[PDB]
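K.L.:
Below you will find the structure I want to go over with you.
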Amino acid sequence: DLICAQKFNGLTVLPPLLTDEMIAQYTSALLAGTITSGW
Amino acid sequence: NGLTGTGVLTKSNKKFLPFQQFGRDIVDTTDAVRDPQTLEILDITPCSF
Ligand SMILES: *[C@@H]1O[C@H](CO)[C@@H](O)[C@H](O)[C@H]1NC(C)=O
């Protein structure tokens, strides 16, 4: 593959600190606080 | 045959054809070889880093 070809030549990708399931829990808090409390 | 490197030789699954000696990936790097004395196709993978 190509993502593996880049890795073997010193080019690697670090993972983000917040997982996509942690960002999706931050969004729910904004949605749940807006509906039940407003601004 | 002078192709020097460091890697993990395995048994390659690539469908080499009688005229094909080496193999190359999408980045033009030697990805397979042919044994000079046994005519077996070996898949080369770099050691972990
Ligand atoms: C000699 O090399 C040939 C290919 O050049 C190979 O087919 C053959 O088996 C070898 N004979 C040996 C290692 O005795």
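Using the numbering of Swiss-Prot, the residues shown for chain A are 848-886, in order.
Determined via electron microscopy, 3.1 Å.
Backbone N, Cα and C define each Cβ position, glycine as well.
Quick paste from Swiss-Prot:
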VARIANT   A:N856 to K  In strain: Omicron/BA.1
VARIANT   A:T859 to N  In strain: Lambda/C.37
K.L.:
Provide the number of Cβ atoms within 10 Å of the Cβ of A:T859 (variant position), excluding the reference atom itself.
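P.N.:
Looking across every protein chain shown, the total is 10.
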K.L.:
For A:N856 (variant position), list the number of other Cβ atoms lying within 10 Å of its Cβ atom.
P.N.:
10
